[PDB]
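See structure below.
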Amino acid sequence: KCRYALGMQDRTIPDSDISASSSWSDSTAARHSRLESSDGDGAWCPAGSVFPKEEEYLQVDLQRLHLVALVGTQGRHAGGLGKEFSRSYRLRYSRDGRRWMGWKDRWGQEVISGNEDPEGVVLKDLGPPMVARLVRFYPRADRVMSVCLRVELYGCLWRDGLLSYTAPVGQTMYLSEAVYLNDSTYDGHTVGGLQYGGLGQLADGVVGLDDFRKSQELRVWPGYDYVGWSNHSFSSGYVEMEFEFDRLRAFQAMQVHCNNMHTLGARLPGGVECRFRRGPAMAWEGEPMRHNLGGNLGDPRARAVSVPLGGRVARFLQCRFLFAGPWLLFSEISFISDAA
Amino acid sequence: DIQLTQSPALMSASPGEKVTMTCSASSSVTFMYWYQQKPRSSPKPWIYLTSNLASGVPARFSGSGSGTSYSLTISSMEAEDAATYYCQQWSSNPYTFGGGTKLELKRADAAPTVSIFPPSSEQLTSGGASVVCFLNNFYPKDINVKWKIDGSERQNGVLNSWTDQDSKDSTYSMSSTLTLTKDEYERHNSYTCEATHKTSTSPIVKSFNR
Amino acid sequence: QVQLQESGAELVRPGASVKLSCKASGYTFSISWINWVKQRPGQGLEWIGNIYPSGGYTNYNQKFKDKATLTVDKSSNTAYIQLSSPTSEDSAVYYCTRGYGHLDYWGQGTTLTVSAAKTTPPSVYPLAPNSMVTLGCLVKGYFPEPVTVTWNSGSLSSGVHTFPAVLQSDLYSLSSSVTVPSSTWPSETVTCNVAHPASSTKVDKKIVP
Ligand SMILES: *[C@@H]1O[C@H](CO)[C@@H](O[C@@H]2O[C@H](CO)[C@@H](O)[C@H](O)[C@H]2NC(C)=O)[C@H](O)[C@H]1NC(C)=O
Ligand SMILES: *[C@@H]1O[C@H](CO)[C@@H](O[C@@H]2O[C@H](CO)[C@@H](O)[C@H](O)[C@H]2NC(C)=O)[C@H](O)[C@H]1NC(C)=O
Ligand SMILES: [Ca+2]
Ligand SMILES: [Ca+2]
């Protein structure tokens, strides 16, 4: 249940939070880009023509981190005499306001087919969704035609407060048909064999299936929903991940959704240990919290391993997941906490 | 503000039976916690994060559910499982507890072992005189006591107290204390303690004389 | 041994300031939350609020917003809960407990009595009378609660039945029985050890035939 209109039509989002790179006139300023609104001369329209160069855009500041799962666009209806609209567009979002990223769907496509007339509202299912603070719409024109936008953002608040998670690149198991357990949508960097500075499949609200080879999404490879690693690749015997949060929080629990199809190599982690850091010092808040999982479990259905975190206050987390079988498969990792 | 409702509010079961109480939340909570408590004792954590068994907790137990419904299931009820169980939500202040499911145990009926006691030399030498009467380990709860002073009934100064089910034998016990004055007492000779119970039609009578 | 030791009893006149203690040990005190749960006899449980030593962060239950105040001496590993103006209903058993969600350890709780009445130790009277015998111990006239009772210094745990205290003239009466083989008493000593925290009383009483 994460599809609430975030405020354009609604008015929650104030003019001050809606900028743009230029308006044709003051009758077509950013403030007029609210979905279903007639303010100004119908909507927002770039000043300069969106020539082969695609640099014009509308920007929306949501203030707090949000999981945007959808967007709706519209054209300049203006009473009924409006005849302009954006046929297609690209999206860029940001969390810290300095580092921007381009949205690309699960199948590598950046462009989003937009409107067909000025009136109608076209909705777009952002798969994968984006965790953002700021969102930019870059109107697209393929010929010299006057574009205009009117937008809406759907989703919900990002209450987890997870800014990013570090982790080893996803490996692949060669099993009859190659299974790719890499983080497919990670929106950060990936130097060496390590991902950092971003978010991906482990934090997208999608949980994997019991059989990790088959997924709920279409046109994707086997293993898509998961991010897994193999025991033999890590002499230490555990996968290590570091998590950074928006603010100082009291951690109640951590929840990992894992695959337990031991028939193919995947078993729940043997145990889970996490260290906490509140930020300033270069030291860990205290002794770590090691949690062992009763046993290996009979049934192969994926389950949600819940780790108690003692309500320990901190802003950085460094957990380790002990292997219990040849492989370890995760499809999601959630944190339950309260801001102190 | 997210209050929990537990059903049954009170329930009994036979040994070896598969008991199972419920916790319903006016709203959604990420987890539910269960604690166990026995009369005049601190609650103990029984289950945390919906289904994890707290240390020392026997295998027979388990928990589950989600959203607004949750439950605590007991594989095979034993005698020691007899207690009141409270569920708790920690998804929103104030972290409230449920009403609590009081779990009583079922077992064969048992007659009461009555024991009468004459006020001691210590109390007497203070103008006081109490006569105690113990009717221990009986089943079921329903029991009636009677005091007598010289073949006659007395009901002034008689105080009673009960105890819930024993964790070992699953029985009940009660203590009646007939309190008089050293004088009010040294003026009669036959004090009696009668008690009728469904295990016997004729009341069980214990008594002493001076 | 994670321990949250706390006073057994606390007595104060209505409207007067009262402060319940809870000394912790057996783990890094500064990084765990200390909670306080309130419970009136035979009634349910009520969470008052908690405090996280390292940081001073707190959480109050609106309901006690203006009744209580949590603090912690991160020196003696003690946590306090203050009550500004006591009022009968503000008298019950107070438990300090560690944890945030999973309340893993609980103290013995403090029995707080809001009363103008003065503290009075208990007077302990022995109770003497085929396969087994049943001895007894009568604890009459004490205030306030609670009162502890063990036989043979806890040596005798089986066959014991300590009954709930009762009131009359704002004074408590407690009774305790113990059943042992007729072949152990009177040849062996059976002693009743009563304790009253409020009055700091530790009284022993042998049961003589
Ligand atoms: C995640 O792993 C998949 C493995 O398939 C990567 O997708 C493949 O990328 C290669 C590189 O050009 C293509 O030739 C394949 O056709 C892709 N898979 C398909 C569609 O069969 C994907 O790039 C990886 N994601 C990242 C960025 O690590
Ligand atoms: C992860 O891989 C290691 C190394 O291959 C496994 O440890 C070896 O296991 C074999 C038999 O399984 C033993 O005979 C060796 O003595 C082990 N080598 C070591 C660690 O010295 C390990 O079992 C694998 N992890 C799991 C639990 O599957
Ligand atoms: Ca996911
Ligand atoms: Ca993947």
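Along the chain as shown, residues are numbered 1 onward.
Using N, Cα and C of the backbone, Cβ positions are placed for all residues, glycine too.
Here Swiss-Prot flags A:2-156 as domain 'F5/8 type C', drawing on sequence analysis.
Listed in Swiss-Prot as a mutagenesis experiment, A:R76 to A (Swiss-Prot position 105) is described as follows: Inhibits collagen-induced phosphorylation. Taking all protein chains in view, 28 other C-beta atoms sit within 10 angstroms of the C-beta of A:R76 (mutagenesis position). In the three-state DSSP classification, A:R76 (mutagenesis position) falls within a strand.
Around the Cβ of A:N182 (mutagenesis position), the same chain contributes A:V169, A:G170, A:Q171, A:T172, A:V227, each under 8 angstroms and 6 or more positions distant in sequence. Listed in Swiss-Prot is the mutagenesis experiment A:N182 to A (Swiss-Prot position 211), annotated as follows: Phosphorylates regardless of collagen presence, collagen addition does not alter significantly the levels of constitutive phosphorylation.
Same-chain residues at least 6 positions away in sequence with a Cβ under 8 Å from that of A:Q201 (Ca(2+) 1 binding site) are, in sequence order, A:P128, A:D183, A:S184, A:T185, A:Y186, A:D225, A:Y226, A:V227, A:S331, A:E332. If you look up Swiss-Prot, you'll see A:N182, A:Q201, A:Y224, A:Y226 marked as Ca(2+) 1 binding site.
The annotation that Swiss-Prot gives for the mutagenesis experiment A:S184 to A (Swiss-Prot position 213) reads: Phosphorylates regardless of collagen presence, collagen addition does not alter significantly the levels of constitutive phosphorylation.
Every protein chain shown contributes to the tally, and the Cβ of A:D204 (Ca(2+) 2 binding site) ends up with 21 other Cβ atoms within 10 Å. The Ca(2+) 2 binding site annotation in Swiss-Prot covers A:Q201, A:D204, A:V206, A:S331, A:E332.
According to Swiss-Prot, the experimentally introduced change A:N231 to Q (Swiss-Prot position 260) is described as follows: Phosphorylates in response to collagen, but at lower levels compared to wild-type. No activation in the absence of collagen. In three-state terms derived from DSSP, A:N231 (mutagenesis position) belongs to a helical segment.
If you draw a 10 Å sphere around the CB of A:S331 (Ca(2+) 2 binding site), it holds 25 other CB atoms from the protein chains shown.
With a CB cut-off of under 6 A applied against ligand 2, the recorded positions A:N182, A:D204, A:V206, A:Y224, A:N231 are reduced to A:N231. For ligand 3, there are no nearby recorded positions; that is, of A:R76, A:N182, A:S184, A:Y224, A:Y226, A:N231, none has a C-beta under 6 Å from one of its atoms. Note: the Ca(2+) 2 site is recorded as A:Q201, A:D204, A:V206, A:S331, A:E332; in the same chain, A:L202, A:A203, A:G205, A:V207, A:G208, A:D225, A:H257 also have Cβ atoms within 8 Å of that site's Cβ centroid. Annotated pair A:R76 (mutagenesis position) and A:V206 (Ca(2+) 2 binding site), C-alpha to C-alpha distance, rounded: 35 Å. Listed in sequence order, the recorded positions among A:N182, A:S184, A:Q201, A:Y224, A:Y226, A:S331 whose CB lies under 6 angstroms from an atom of ligand 1 come out as A:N182, A:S184.
In this structure, A:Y224 are the recorded positions from A:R76, A:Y224, A:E332 whose C-beta falls under 6 Å of some atom of ligand 4.
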